[PDB]
Amino acid sequence: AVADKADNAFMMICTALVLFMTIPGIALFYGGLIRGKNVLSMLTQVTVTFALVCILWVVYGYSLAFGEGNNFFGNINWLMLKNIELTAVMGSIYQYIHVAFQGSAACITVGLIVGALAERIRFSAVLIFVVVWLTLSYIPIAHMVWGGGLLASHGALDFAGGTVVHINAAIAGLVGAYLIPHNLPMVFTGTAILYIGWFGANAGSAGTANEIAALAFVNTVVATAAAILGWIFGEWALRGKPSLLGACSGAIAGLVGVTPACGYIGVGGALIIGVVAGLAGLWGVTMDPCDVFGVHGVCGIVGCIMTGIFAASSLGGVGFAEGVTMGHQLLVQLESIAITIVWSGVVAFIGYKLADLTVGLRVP
Amino acid sequence: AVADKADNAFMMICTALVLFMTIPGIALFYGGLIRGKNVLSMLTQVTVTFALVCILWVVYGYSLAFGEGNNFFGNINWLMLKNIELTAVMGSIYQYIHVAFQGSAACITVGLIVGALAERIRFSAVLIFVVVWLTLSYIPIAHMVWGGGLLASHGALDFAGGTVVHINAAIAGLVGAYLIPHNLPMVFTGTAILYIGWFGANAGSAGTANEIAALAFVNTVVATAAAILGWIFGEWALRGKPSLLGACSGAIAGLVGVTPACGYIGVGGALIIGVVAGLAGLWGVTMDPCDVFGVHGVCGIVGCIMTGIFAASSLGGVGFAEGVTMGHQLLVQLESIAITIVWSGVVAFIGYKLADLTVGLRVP
Amino acid sequence: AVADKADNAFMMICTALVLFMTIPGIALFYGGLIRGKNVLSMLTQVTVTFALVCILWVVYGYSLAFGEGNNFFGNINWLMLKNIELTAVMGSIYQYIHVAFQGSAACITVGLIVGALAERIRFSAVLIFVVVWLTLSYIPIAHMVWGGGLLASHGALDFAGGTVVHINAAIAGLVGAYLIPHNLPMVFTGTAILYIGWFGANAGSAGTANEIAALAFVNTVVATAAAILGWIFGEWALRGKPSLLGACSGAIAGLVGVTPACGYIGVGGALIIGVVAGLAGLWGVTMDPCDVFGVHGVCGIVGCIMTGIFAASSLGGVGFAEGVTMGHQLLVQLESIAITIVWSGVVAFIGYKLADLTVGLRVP
């Protein structure tokens, strides 16, 4: 296997785009939402835990998530990336690029949690939680879905992280809230940067600048647009008028919904997933810190289920694997969702409780 | 024809850059200019009509603009992109990428109009106008210039949309104004994002990461810089001192001027076009909602004419087509400008009037 | 030599990223720091001198920096890029792209100076200084380090501009200060854009999307993260609590430290350089306009020295050149630092004094 320089180029730019989602994307999104007196502290916590995730990732995170191990975790053979030669190829790109790309996905997941809870949580407590939860939740779930583990081996479809990123972080946020907008142009700016960066996430999940990356790119455009319109219509119906936060939340709803699906569906399915995600998102926030689950959880679940529908050739998808019915695939999607929810929840509980027993959760 | 993965990579990143121009680029630019009480509504309208354009584009927009039809429009064979196979190649890239790239150009055009007029126009009215004008103005003009239609067949030179994007949207904005800055750091931020995104527009118009993309890239840098300096000097001459809005408007003036020309001229012509566009822009705003025509119209016309001059090998350009004199080419540029102006104006009038007859134009 | 389209694509996107660092990156960073009454003027000066650098670069800057001449400067053979054919290849990319990439590095260097001093300096004076200093400092130093001149021929290691960009601009800023935060979310936004853009600077310095670009990318992620954590820990130790400006300054400290090193070291060295740069940065600002030298100077020196250590195969680096000991290489790094400091200082003194003798330095 020789690295393709076009794929190298594409994947490095895609990684920069995903990093852009956290720094400053998610930080600006939460920054406009939370109380003004908490903005600077939140921005600090997002920046510092971003740094921490990057370092934990290189030290042992990548090895435990993407090394060959068992159904649940990898190994400790790639500590500080030892035993990975610089010219080592993974797929069609240098493995180093796969390290950086996968690391940037861990970063956005943690940014979603920290941004939402920074208001309510002590600094030292969030650092402890991050270490526990990144190590015992994100890493095993990344391994199970993308590292050849339990879920991948049963044929779970999750292109860019409906489970690993969105459901995963939404449950940690929900456990957080349970245990513990002044600048709308800022929220919009955050949303926009999130949208643009997300193309690196969705298309880059192909691992190559091929027709699947192209598909995921177009689907991302279609599903985000459909979700904005879906949310806004429901908002006009329920509330009498659209709002900027509505439009922005709609965009995020479509982006989340299409994340597990983008590389498997036709543009028709993307339009349908978008509309359903936008509406489900609006229902979610109507019926949870900064509506993390309300959108990332609900729309993550919706998207992961609908992938099991719209991957069908019949519906314009790339097709299920050989010998797989829609019936069987839907069940596998449901099982993957359930596993992610319980795994994240249990680990998150452990994380917050360890923090609470050590330094105390609630901010003095 | 097989897709080149380097071109795939380049074109997908260029499309993300052009989307970045609208979301949040143009929105932030207008956001700093308009009255504070109108900012949130404008940002909502730009986001929602952005979503609408994306969807109309996939449903039928691309097919009617880039399908084979007549001199004026394509066909309805690529509805929801039906009959385009995933692995279908257009030029040296997957056709799906050409869909996304061309869609992002439609989006920035509509963003230029909506951002400027959102203050004055009712929400439902702008949605109706967008549908009419995207369908009957942007699509036929994109087809005439870039889809093998009337203007392309007579040899019109317009690399990245001096007519299709800038003159087109400037006339719609001017008809709009006729019928119907509190945050300068925000305007600057919008301008900057517009500048960076524009490289995807200008260089990506090559359809490939070749020496023409490289040329258009350098020309974009040169012409923007020359236009900033030209505007600022004229401002110092006329007003006694430069201003931030002046500098920013200068940048936009150069970017617009070089849009039709970037892929056809030498760096010497780029410098000359930049200076002339910057000065013409300043004259334009001195002698129109948020100066849409003042800069996009004037500098679009200036750039489209000057392309007919500086494409000459004599002047460092790539050369006119075989059998074409500068005399003949200039006439073709003038005719393309005239056609765009009258086509956009007539359709825009129809659009606003339909909106006015249906829901009423003026915001209650 | 034929151009590789993947490298063309990668290098054009990397150039856009580096331009993004100045416009709006550095402008927003200084914008949040300086007094509110000075923000608009500063943003204007950064924009106008950015335009000026771009134009001076094309007219003669690139030719004098990268043309073949002597140990100190190139030639005047590539005036307005004359004698460079469009299809001319430099390395594995079109030479035009090398022009744009190298130009964008000159731009960020000047942006670092102008942003810091715009408060204190008259508009006409900064324009004169820029012309003198770009011409007599940046150009010869770029030639000496990257254009086959004095320092490159003695084997100086400087991958992405620890000397050419950071030490160079830090000394000009320090001479400036000697002769002559209201928006922290803005500073953070500036910092973030600086971080994302810097990947184009560091990885693009490979000139190709290969394993060295991949290395420099990962090292950039590691060193920035380590520097944030290093600064924050020292801040918690010295001041009792982290701060947003601390976190942001830490990020910049790591980015600067790793700039000369990124393409030569292992991830272990990147982690060590990051921590040491973050701490040295904090010492620097504790023990100078907008702490330009405090971070860019101190961390530039630290990074340039440490490159001479961690390039060793023994320490996970790519290895010293044949026949070079760590002892000999460290000396060459020290000599390169010393030369840059004295060269920049002397030229900067000349520049400011010429400005002072012509229009007067201090702003009326």
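We number chain A the same way Swiss-Prot does; the residues here are 25-204, 217-323, 332-408, in that order.
According to its header, the structure was obtained by X-ray crystallography, 2.0 Å.
For all residues, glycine too, the Cβ spot is worked out from N, Cα and C.
Listed in Swiss-Prot:
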| type | residues | note |
| --- | --- | --- |
| BINDING | A:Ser241 | NH4(+) binding site |
| MUTAGEN | A:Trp170 to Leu | 5-fold increase in transport activity with methylammonium as substrate |
| MUTAGEN | A:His178 to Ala | Abolishes the positive allosteric modulation observed for binding phosphatidylethanolamine and cardiolipin-like molecules |
| MUTAGEN | A:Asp182 to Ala | Impairs ammonium transport. Loss of activity with methylammonium as substrate. GlnK remains fully uridylylated and localizes to the cytoplasm during a transient increase in extracellular ammonium |
| MUTAGEN | A:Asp182 to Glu | Impairs ammonium transport. Retains 71% of wild-type activity with methylammonium as substrate. Allows some complex formation with GlnK during a transient increase in extracellular ammonium |
| MUTAGEN | A:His190 to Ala | Does not prevent transport of ammonia. Loss of transport activity with methylammonium and methylamine. Shows normal GlnK-AmtB complex formation after ammonium shock. Loss of both methylamine and ammonia transport; when associated with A-340 |
| MUTAGEN | A:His190 to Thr | Loss of transport activity with methylammonium as substrate. Cannot form GlnK-AmtB complex after ammonium shock |
| MUTAGEN | A:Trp234 to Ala | Loss of transport activity with methylammonium as substrate |
| MUTAGEN | A:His340 to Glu or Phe | Loss of transport activity with methylammonium as substrate. Shows normal GlnK-AmtB complex formation after ammonium shock |
| MUTAGEN | A:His340 to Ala | Does not prevent transport of ammonia. Loss of transport activity with methylammonium and methylamine. Shows normal GlnK-AmtB complex formation after ammonium shock. Loss of both methylamine and ammonia transport; when associated with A-190 |
| MUTAGEN | A:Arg406 to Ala | Almost loss of activity |
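Features per Swiss-Prot, on structure.
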| residue | record | DSSP (3 states) |
| --- | --- | --- |
| A:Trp170 | mutagenesis position | helix |
| A:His178 | mutagenesis position | coil |
| A:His190 | mutagenesis position | helix |
| A:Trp234 | mutagenesis position | helix |
| A:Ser241 | NH4(+) binding site | coil |
| A:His340 | mutagenesis position | helix |
| A:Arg406 | mutagenesis position | strand |
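Between A:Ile204 and A:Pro217, the deposited model skips 12 residues, and the Cα atoms of these two flanking residues are 21 Å apart.
Checking the recorded positions A:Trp170, A:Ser241, A:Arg406 against chain C with a Cβ-Cβ cut-off under 8 Å leaves no residue at all. Among the recorded positions A:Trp170, A:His178, A:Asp182, A:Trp234, A:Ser241, A:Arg406, not one has a Cα within 10 Å of the Cα of A:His340 (mutagenesis position).
When each of the mutagenesis positions A:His178, A:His340 is scored by how many other Cβ atoms sit within 10 Å of its Cβ, A:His178 comes out lowest. Using a 10 Å Cα-Cα cut-off around A:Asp182 (mutagenesis position), the mutagenesis positions A:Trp170, A:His190, A:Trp234, A:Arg406 reduce to A:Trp170. Working note on the mutagenesis positions A:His190, A:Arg406: by count of other C-beta atoms within 10 Å of each C-beta, A:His190 ranks first. Summarising the environment of A:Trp170 (mutagenesis position), the number of other Cβ atoms within 10 Å of its Cβ, over all protein chains shown, is 22. As deposited, the model skips 8 residues from A:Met323 to A:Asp332; the distance between those two Cα positions rounds to 11 Å. When the alpha carbons of A:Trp170 (mutagenesis position) and A:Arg406 (mutagenesis position) are compared, the span between them is 35 angstrom. Around A:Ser241 (NH4(+) binding site), the same-chain residues at least 6 positions away in sequence with a Cβ under 8 Å from its Cβ are A:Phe183, A:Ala184, A:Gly185, A:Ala252, A:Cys298, A:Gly299. Considering only the mutagenesis positions A:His178, A:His190, A:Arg406, the residue whose Cα is spatially closest to the Cα of A:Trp234 (mutagenesis position) is A:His190.
Here the CA atom of A:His178 (mutagenesis position) lies 20 Å from the CA atom of A:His190 (mutagenesis position). A:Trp234 (mutagenesis position) has a Cβ environment of 29 other Cβ atoms inside 10 Å.
There are 30 other Cβ atoms within 10 Å of the Cβ belonging to A:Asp182 (mutagenesis position). Across the structure, A:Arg406 (mutagenesis position) and A:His178 (mutagenesis position) place their CA atoms 41 angstrom apart.
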